[PDB]
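**Q** Would you mind keeping the following structure in view while I ask a few things?
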4 protein chains.
Amino acid sequence: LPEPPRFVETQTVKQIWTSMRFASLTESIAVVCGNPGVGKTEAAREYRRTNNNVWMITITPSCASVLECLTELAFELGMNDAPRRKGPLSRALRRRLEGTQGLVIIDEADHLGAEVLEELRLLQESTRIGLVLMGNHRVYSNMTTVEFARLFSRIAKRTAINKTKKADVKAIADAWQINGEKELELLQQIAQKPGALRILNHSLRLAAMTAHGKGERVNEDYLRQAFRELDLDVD
Amino acid sequence: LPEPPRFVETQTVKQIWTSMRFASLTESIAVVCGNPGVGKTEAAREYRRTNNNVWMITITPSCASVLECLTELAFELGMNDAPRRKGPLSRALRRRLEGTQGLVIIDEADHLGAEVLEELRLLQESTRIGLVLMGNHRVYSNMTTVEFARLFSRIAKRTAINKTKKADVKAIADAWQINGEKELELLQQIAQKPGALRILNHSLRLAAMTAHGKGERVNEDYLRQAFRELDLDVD
Amino acid sequence: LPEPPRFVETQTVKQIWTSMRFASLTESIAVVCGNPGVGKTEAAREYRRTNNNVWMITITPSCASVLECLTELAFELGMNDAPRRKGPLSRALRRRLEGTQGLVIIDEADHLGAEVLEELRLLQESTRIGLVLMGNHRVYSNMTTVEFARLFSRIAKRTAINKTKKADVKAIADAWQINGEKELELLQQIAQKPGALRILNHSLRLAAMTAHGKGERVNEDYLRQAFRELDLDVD
Amino acid sequence: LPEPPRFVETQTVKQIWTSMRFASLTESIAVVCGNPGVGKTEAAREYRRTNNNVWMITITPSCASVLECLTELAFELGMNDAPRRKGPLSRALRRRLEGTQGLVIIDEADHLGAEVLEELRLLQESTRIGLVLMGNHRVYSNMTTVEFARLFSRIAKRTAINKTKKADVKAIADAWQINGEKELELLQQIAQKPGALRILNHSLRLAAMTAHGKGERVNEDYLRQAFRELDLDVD
Ligand SMILES: Nc1ncnc2c1ncn2[C@@H]1O[C@H](COP(=O)(O)OP(=O)(O)O)[C@@H](O)[C@H]1O
Ligand SMILES: Nc1ncnc2c1ncn2[C@@H]1O[C@H](COP(=O)(O)OP(=O)(O)O)[C@@H](O)[C@H]1O
Ligand SMILES: Nc1ncnc2c1ncn2[C@@H]1O[C@H](COP(=O)(O)OP(=O)(O)O)[C@@H](O)[C@H]1O
Ligand SMILES: Nc1ncnc2c1ncn2[C@@H]1O[C@H](COP(=O)(O)OP(=O)(O)O)[C@@H](O)[C@H]1O
């Protein structure tokens, strides 16, 4: 019956915002490698929505060149007059982006070319801004250090989020007005399976729409039917 | 609680500024080869901010041609009407840059092509200006002298900065208002590990943000937790 | 303490042998598509060991041509003088294999080329022998019928084995001298997870070697530690 | 003064032999991913020296094809008449190796091609033998499962050895006749640094040769000078 809230502040959200503002004021590189679906991508957008001098792209592996990725960052900076060459684009980024005290956020940092991440790190370095890397744990695996040596020299704050915590789903249940202890344990058990935030949010939205269609309150059995869907135990 | 200082004058900063002004008034070549993250890059920018007729580029290995690097120096000179050919660009640099009594600073001089550094040395020579090389100790290793013979004849003041000194981190503690002798020894021990200035700055900024978030003073335990992060003993 | 038995007769083994002898006497094609690790590959070898005029290859996708696969069947027939051309090999198979009333078994029938399975079906047809296909459920998916039309007309007895049964693991516990009902339920729960026969056999062999190294009987806790290994809930 | 012993039974050696004999009797695949220099390679050779029906290759990335690697295994089987084609070699391995109840050991399993490890797993499977994979933790990273899906279904006993234990270096000190508790703590501290078994063995051999050249007993100061060598804190 109430409106579903899309985003909730969580222990991971608190942690990752402190890491984000750390790389902001620190003006240095923060790598966030974690399990898939730990909710990192969404929080970054909440940081972008709440804070000034913040930018974010995503990297599809289609846009995984230096040219394409810097073009993406340039259009995110609003310079629609960006040149299609590498060089003058790099110069335009260097003139535009330095002195703003900003924070660049990059998602899926595993698909970075060495020249790609190289130009990014030398950019923020030659720009006095923030760069923050996201994605899975292949990002730190791509460094483990003569090709990534000076880059490993400046990793300010890595923060690994493997899975959720109990206060994480507890604040989730607080935001979704969930009071059952059986409900809380079931939410925790759902959080034990991967795609944690995504599956939990899906399960929450299935139960909310089912209880709204039946005119009832979200309860434990709606959550059981929701989790009984999705083919999680079906190969 | 106070504002963090962005830059601190240091014994290396004193040394390297004297080398920088030496190559300036001397109008000759100074190679600064050191360990990675000795803080040389940052000081160069303080020299650029404090002094007139000073320019600086960075060299990504993307921009490692003669054409690209001279284009970078040209846009740093503000000649946005620079030609995309090598020749007329070299002529425009020769007319623009001679007679100003300036100082060109070049970072990461290890990725120089022989024609690249060749055109740079013949430039400053035919320009009555200063050139200063930065980077790791591969720059002097690329010369050790019939291809680099007259260039090794040019060299005015090499200054090797391997690691920090104790007065270095002492002036750091003076700038960061640090009075603990246990704190001073811990800062020195952090300076013994590579990425010296970078890790120390990271550690200083971690402790400052943690003590500001907890409302307290930066103390030894915040420094221990900061250094306990970053995976320095983790492979 | 007793000798571990490598193979046990099972409800799937009974079913699949009846399908195998059916395609034998019927001299027609039987496709066995199932989930991975349903134990089909091993049983086929028990059929090969117990029965005369039985042959079996495996198909690695390295050997997935008509030439390579028929060469494999030829060396399985013991004709080491087989020609390296397609044609005379096909003739040698046609002369050797017809009149023996045999049964060809082919594993991993999903990696069949259309010409590959085409030559196989026209072989057995022009040979008065048996062909039996194995593998996952992509084999029937590759037919779902103008390129596979007459082949879908040959189909004699498909038998899909998705997962195990309770009498399956019951005869497993009879062969492994397992009498605990808690043990039986735990074996069933292990059979609910994929790689059923393989994981169960691994678990049985872990518990047997652990109880033999500790001088004890296989019990429930050894099975729990065995299943606690293998990273089944670890991504 | 006594003879140095090269190999000592250790907790990792006990663990890894139990995993090795497990994959032997189990006739299934055991992946041993660990940190570099955890001493796994040597123990494998002790298993090869002590046990019958055991074979081992190494994989240089020069020999990283299916053809080259199977050729290596064939020459390890003593069939010097092995064919230089893939197919008849695979057939010769299939006829030679099945029925012996053997154990193949493969080192550096990270450099496996998909067809390479594919032919190996289908080999042991079509051979009723043992395969055991070694190397760093990139082997399990290359699987994390539709290209490696049935292979991840094969996996019997992974054993990760990150670093040593205290009983490990304790049995080392027992084999090397080391009784000092200061000596024991120093050996443990050396074991905390990577290249554990190798550096410790190097340190042991430096101290043994120095004390033999000086006519004395190995003591703590010889160990300190040995560890003071090797440039472990020098970049
Ligand atoms: N605080 C939150 N509240 C609700 N859903 C969240 C929250 N944080 C993340 N999510 C969910 O996580 C997903 C977005 O991030 P996600 O895709 O998990 O990132 P990544 O795949 O990079 O780990 C969506 O399902 C989103 O609803
Ligand atoms: N005087 C200084 N005060 C504060 N930080 C400094 C100072 N000198 C260097 N740094 C730090 O060093 C880095 C910039 O130079 P650096 O990257 O170490 O140069 P290089 O890699 O070429 O040796 C940044 O982390 C910067 O904060
Ligand atoms: N009757 C049986 N008794 C014991 N183990 C069996 C039995 N049948 C199959 N297995 C096990 O199953 C595997 C053989 O079949 P498998 O290769 O899994 O078939 P597929 O992967 O083609 O479905 C081996 O692990 C083997 O030990
Ligand atoms: N039991 C042991 N006692 C002494 N040294 C050992 C022992 N086991 C292994 N080593 C040492 O380990 C090395 C051989 O294995 P290693 O190179 O560490 O394997 P990997 O590189 O695959 O981890 C040699 O330095 C060898 O002396």
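The residue numbers of chain D are those assigned by Swiss-Prot, with the residues present covering 67-210, 215-305 sequentially.
Note: Cβ is positioned from N, Cα and C throughout, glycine not excepted.
Below, the features straight out of Swiss-Prot:
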- D:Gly100, D:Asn101, D:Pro102, D:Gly103, D:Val104, D:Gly105, D:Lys106, D:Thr107: ATP binding site (BINDING)
- D:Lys152 to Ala: Complete loss of strand transfer stimulation activity and self-integration protection (MUTAGEN)
- D:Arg187 to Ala: 20 fold decrease in ATPase activity due to impaired ATP hydrolysis (MUTAGEN)
- D:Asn202 to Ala: 60 fold decrease in ATPase activity due to impaired ATP hydrolysis. No effect on ATP-binding and polymerization (MUTAGEN)
- D:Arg220 to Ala: 12 fold decrease in ATPase activity due to impaired ATP-binding (MUTAGEN)
- D:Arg224 to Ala: 60 fold decrease in ATPase activity due to impaired ATP-binding. No polymerization (MUTAGEN)
- D:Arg268 to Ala: Almost complete loss of ATPase activity due to impaired ATP-binding. No polymerization (MUTAGEN)
**Q** With an 8 Å cut-off on Cβ distance to the D:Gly100, D:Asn101, D:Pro102, D:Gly103, D:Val104, D:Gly105, D:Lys106, D:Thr107 Cβ center, who else from the chain surrounds the ATP site?
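**A** Going along the sequence, the neighbours come out as D:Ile231, D:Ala266, D:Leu267.
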**Q** Please report the DSSP secondary structure of D:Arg224 (mutagenesis position), reduced to three states.
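**A** Where D:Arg224 (mutagenesis position) sits, the three-state DSSP reduction gives helix.
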**Q** Distance between D:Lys152 (mutagenesis position) and D:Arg187 (mutagenesis position) at the Cα atoms, whole Å?
**A** 16
**Q** Taking each of D:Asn101, D:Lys152, D:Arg224 in turn, which of these recorded positions have a Cβ less than 8 Å away from a Cβ in chain C?
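**A** Only D:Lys152, D:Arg224 pass the 8 Å Cβ test.
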**Q** Which state, by DSSP, holds D:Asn101 (ATP binding site): helix, strand or coil?
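**A** In the DSSP reduction, D:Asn101 (ATP binding site) maps to coil.
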**Q** Please report how many Å separate the Cα atom of D:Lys106 (ATP binding site) from that of D:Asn202 (mutagenesis position), as a whole number.
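**A** On Cα coordinates alone, these residues lie 10 Å apart.
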**Q** Considering Cα atoms only, can you say which of D:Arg187, D:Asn202, D:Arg220, D:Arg224, D:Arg268 is the nearest neighbour of D:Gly100 (ATP binding site) among these mutagenesis positions?
**A** D:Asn202
**Q** Rounded to an integer, what is the Cα-Cα distance in Å between D:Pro102 (ATP binding site) and D:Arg187 (mutagenesis position)?
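**A** One finds 24 Å between the Cα atoms of these residues.
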**Q** Between D:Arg268 (mutagenesis position) and D:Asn101 (ATP binding site), find the distance joining the two CA atoms and give it rounded to the nearest Å.
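**A** Rounded to the nearest whole number, the Cα-Cα distance is 12 Å.
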**Q** Given the mutagenesis positions D:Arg187, D:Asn202, D:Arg220, D:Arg224, which one's Cα is the least distant from that of D:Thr107 (ATP binding site)?
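**A** That would be D:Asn202, the closest of D:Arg187, D:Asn202, D:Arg220, D:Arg224 to D:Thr107 (ATP binding site).
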**Q** To the nearest Å, how far is the Cα of D:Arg224 (mutagenesis position) from the Cα of D:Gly103 (ATP binding site)?
**A** 26
**Q** Write down the Cα-Cα distance for D:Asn101 (ATP binding site) and D:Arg220 (mutagenesis position), rounded and given in Å.
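**A** Per the Cα atoms, D:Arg220 (mutagenesis position) and D:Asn101 (ATP binding site) stand 26 Å apart.
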**Q** If you count the C-beta atoms lying within 10 Å of each candidate's C-beta, which of the recorded positions D:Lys106, D:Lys152, D:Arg220, D:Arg224, D:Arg268 ends up with the smallest number?
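**A** With the recorded positions D:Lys106, D:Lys152, D:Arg220, D:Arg224, D:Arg268, fewest surrounding Cβ atoms within 10 Å: D:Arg268.
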**Q** Here the binding-site residues are D:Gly100, D:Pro102, D:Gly103, D:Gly105; which one has the lowest number of other Cβ atoms no more than 10 Å from its Cβ?
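**A** If we count Cβ atoms within 10 Å for the binding-site residues D:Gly100, D:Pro102, D:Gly103, D:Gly105, the smallest count is at D:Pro102.
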**Q** Do me a favour and check the Cα-Cα span between D:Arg187 (mutagenesis position) and D:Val104 (ATP binding site); whole Å is fine.
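**A** About 25 Å separate the Cα atoms of these two residues.
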**Q** Cα distance, D:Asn202 (mutagenesis position) to D:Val104 (ATP binding site), nearest Å?
**A** 10
